[PDB]
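Visitor: This is the structure I want to talk about, given as structure tokens.
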Amino acid sequence: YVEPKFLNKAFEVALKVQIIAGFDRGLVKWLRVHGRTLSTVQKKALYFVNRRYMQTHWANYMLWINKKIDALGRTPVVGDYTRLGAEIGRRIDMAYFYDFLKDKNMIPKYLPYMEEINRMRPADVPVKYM
Amino acid sequence: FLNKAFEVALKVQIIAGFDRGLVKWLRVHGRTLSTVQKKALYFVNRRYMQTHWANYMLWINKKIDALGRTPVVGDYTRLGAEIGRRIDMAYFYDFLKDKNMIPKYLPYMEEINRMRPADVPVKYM
């Protein structure tokens, strides 16, 4: 049984900012090559994909992050989360997911709620994680 | 473009095939899926038809013109039923699941789910 834990704010924001900057840079590179054929709303839907992907993998990422943080010995500083966040942002094969979407013609229908998330600072994108 | 009794038989069979498949697929791995997830997959079914409707028309008219004289609704119903039998969506369902990317269940989706397949909108190229 686990009681709720609240990640230190500076740590959490560091992780988010770095994961999404990486994802976004990767999308920019990918679009440079493949975005030729995409509308604006499809491009926006792929930005939403990046934020969503972080949302539904967050527990997967916190698993890994906490193991790394714990194999540290000492108490973590925000520098440790900026660093783990940047690794995740550049290690994840987002390009494959984008390629799948484009090939299957199943880039998500761009909907109003997706604009709600895309307009936030990446630092504020909400996750649901105890 | 195509007729309303035509397009109708076309949409109602295709969605029926897809839906049968998802049912089968949920039968096998629907265990750890919430309700909104499953509804998400039903929506996927409906949006997949819509994004590949054109393609469907190419194969469809084909078999439609390669038979003889003008066809009947009985023809369409069977066409779309075949179509609804050919596309194996299980791969899509598995990819989204594996990737943890069953889409967010949103109001437009519930809408499109709630309609009758007969009315689910489509678009000729």
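Residues 28-152, in that order, are what chain B shows, numbered as in Swiss-Prot.
Placement of Cβ uses the backbone N, Cα and C atoms for every residue, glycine included.
A mutagenesis experiment is reported in Swiss-Prot for this position, B:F119 to S, and the note states: Impaired VERL binding. Annotation of the mutagenesis experiment B:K150 to A in Swiss-Prot: No effect on VERL binding. Impairs VERL binding; when associated with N-151. Quoted from Swiss-Prot, the note on mutagenesis experiment B:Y151 to N is: Impairs VERL binding; when associated with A-150.
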Visitor: For the mutagenesis positions listed here, B:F119, B:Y151, which shows the highest count of neighbouring CB atoms within 10 A?
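Guide: By the 10 Å Cβ neighbour count, B:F119 comes out on top.
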Visitor: From the mutagenesis positions B:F119, B:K150, B:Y151, keep only those with a C-beta under 8 angstroms from any C-beta in chain A, and list them in sequence order.
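Guide: Correct list, in sequence order: B:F119.
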Visitor: If I restrict to non-local contacts, at least six residues apart, and a C-beta distance under 8 angstroms, what lies near B:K150 (mutagenesis position) in its own chain?
Guide: B:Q77, B:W80, B:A81
Visitor: How big is the Cα-to-Cα gap, in Å, between B:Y151 (mutagenesis position) and B:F119 (mutagenesis position)?
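Guide: B:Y151 (mutagenesis position) and B:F119 (mutagenesis position) have their Cα atoms 24 Å apart.
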